[PDB]
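Have a look at the structure below, then the notes.
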There are 2 protein chains.
Amino acid sequence: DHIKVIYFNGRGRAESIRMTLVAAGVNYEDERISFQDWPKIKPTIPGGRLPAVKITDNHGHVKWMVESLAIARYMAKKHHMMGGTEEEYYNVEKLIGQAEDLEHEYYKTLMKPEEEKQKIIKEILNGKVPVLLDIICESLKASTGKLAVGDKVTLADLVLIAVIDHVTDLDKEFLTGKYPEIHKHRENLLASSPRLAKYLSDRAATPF
Amino acid sequence: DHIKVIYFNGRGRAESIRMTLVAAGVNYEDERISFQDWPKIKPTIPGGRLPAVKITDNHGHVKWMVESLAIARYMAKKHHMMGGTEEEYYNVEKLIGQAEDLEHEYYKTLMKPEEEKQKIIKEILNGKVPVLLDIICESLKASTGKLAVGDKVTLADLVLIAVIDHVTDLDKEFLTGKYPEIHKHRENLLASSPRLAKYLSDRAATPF
Ligand SMILES: N[C@H](CCC(=O)N[C@@H](CS)C(=O)NCC(=O)O)C(=O)O
Ligand SMILES: N[C@H](CCC(=O)N[C@@H](CS)C(=O)NCC(=O)O)C(=O)O
């Protein structure tokens, strides 16, 4: 099967899909669309939004997938990364929901003409961001393993590390000297996943 | 088992949990905390945030759950409401992610001193809301059954109808004469679920 991930030049919503595939060891073609070329590409995409995933068979079948975390979860479910039990399933999802809350705090800073961007960053770094980082810390503390849930990689590991990269985009020292469970989590994750470690070292710094 | 759902006086984040339980036919105690009483209740809640679910055994065990859609999904997974296949699982999640996008549009209108509330409602009803309602329409159209995914209730049915109630909170006629797949979906859902129909008729109108 040929797997094509279609997104813009960045981490953004596609990141959970790429990391899932990378961690799973699944090869894919990583297609980035420029903002200039997007007007002509948009009509060729079912739903006209990105990220979109196009999966092609060696027998001519073509499957289109949209909705990033639905794709990530389906892929994660395929490669045993959503929990081995109901309880682990719950905990994966708990950490994902918490990580997404924080992502939505990060979203508030986008499409902002600066100045009010800065005024928002302050609002959130002084408000909900620390609250959420702490809740995430507690979610990690309650694990029986080195990682988010047990000792094996799950989608929760991947979604977490992408969201932290967004926090550090707003304030690079925000986690320095604090939240030891999150630093340690990243450390354990990269140790557990040489593929994800190499992938992370080959990005390709992007503004989002 | 005794199941206690703890939230504020409203639909909000707890709604997906209540509906899941109701649809599943699972009895629970529905605890609403007043804003006046919240300061004293907050420290007794693991993580200090709501919704929280407290499950008690007939053998003294006490299980605390937080993170609404993680709880809803776990419960939905228990009662066969997350898909019977990987493909159905994907489609449940696709519709949930789309419904949550729209919920986040709705969130933008909250905590707003009016006036700017109205200015936002206009922004979103003229921008992303119609885009999302249409995408949801396409997700429903691609189902092989009367409901979101097949003919049986899944968490996607429940999350959708709660999000539409929030859209109609902003503008009650926004879907009048439009989006036939969404009206029909609600119609099929209530037909398929007498329990959810009765539950919906016994709310208890709330501001959120
Ligand atoms: N629920 C999101 C929605 C994706 C989304 O907001 N797409 C944006 C880019 S990040 C987009 O396609 N906007 C450009 C357009 O609508 O034409 C997902 O994770 O898939
Ligand atoms: N990810 C959300 C977070 C819940 C949340 O934002 N809780 C709010 C009420 S809707 C809250 O507990 N705020 C009051 C407080 O933090 O003390 C969930 O679905 O559980």
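In chain A, numbers come from Swiss-Prot; the residues present are 4-211, in order.
So how was this one determined? The header says X-ray crystallography, 2.5 Å.
A Cβ is built for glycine as well, from the same backbone N, Cα and C atoms used for every other residue.
Residues or ranges marked as domain 'GST N-terminal' by Swiss-Prot: A:4-86.
According to Swiss-Prot, the mutagenesis experiment A:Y10 to F carries the annotation: Loss of enzyme activity. In the shown protein chains, 21 other C-beta atoms lie within 10 A of the C-beta of A:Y10 (mutagenesis position).
According to DSSP, A:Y10 (mutagenesis position) is assigned to a strand segment. According to Swiss-Prot, the feature glutathione binding site maps to A:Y10, A:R16, A:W41, A:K45, A:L53, A:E70, A:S71, A:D104.
Quoted from Swiss-Prot, the note attached to the mutagenesis of A:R21 to L states: Reduces catalytic activity 12-fold. Annotation note: A:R21 (mutagenesis position) sits in a helical segment as assigned by DSSP. Around the Cβ of A:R21 (mutagenesis position), 21 further Cβ atoms fall within 10 Å across all displayed protein chains.
According to Swiss-Prot, the experimentally introduced change A:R21 to Q is described as follows: Reduces catalytic activity 120-fold.
The feature domain 'GST C-terminal' is assigned by Swiss-Prot to A:88-211.
Cα separation, A:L53 (glutathione binding site) to A:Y10 (mutagenesis position), rounded: 5 Å. Taking A:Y10, A:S71, A:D104 as the candidate recorded positions, the subset whose CB lies under 6 angstroms from any atom of ligand 2 consists of A:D104. Taking H, G and I as helix, E and B as strand and the rest as coil, DSSP gives the domain 'GST N-terminal' (A:4-86) the counts 28 helix, 22 strand, 33 coil.
Sorted by the number of other CB atoms within 10 A, the binding-site residues A:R16, A:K45 start with A:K45, the lowest. The local packing around A:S71 (glutathione binding site), expressed as other Cβ atoms within 10 Å of its Cβ over all shown chains, amounts to 22.
Checked against ligand 1, the recorded positions A:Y10, A:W41, A:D104 give no residue with a Cβ under 6 Å from it.
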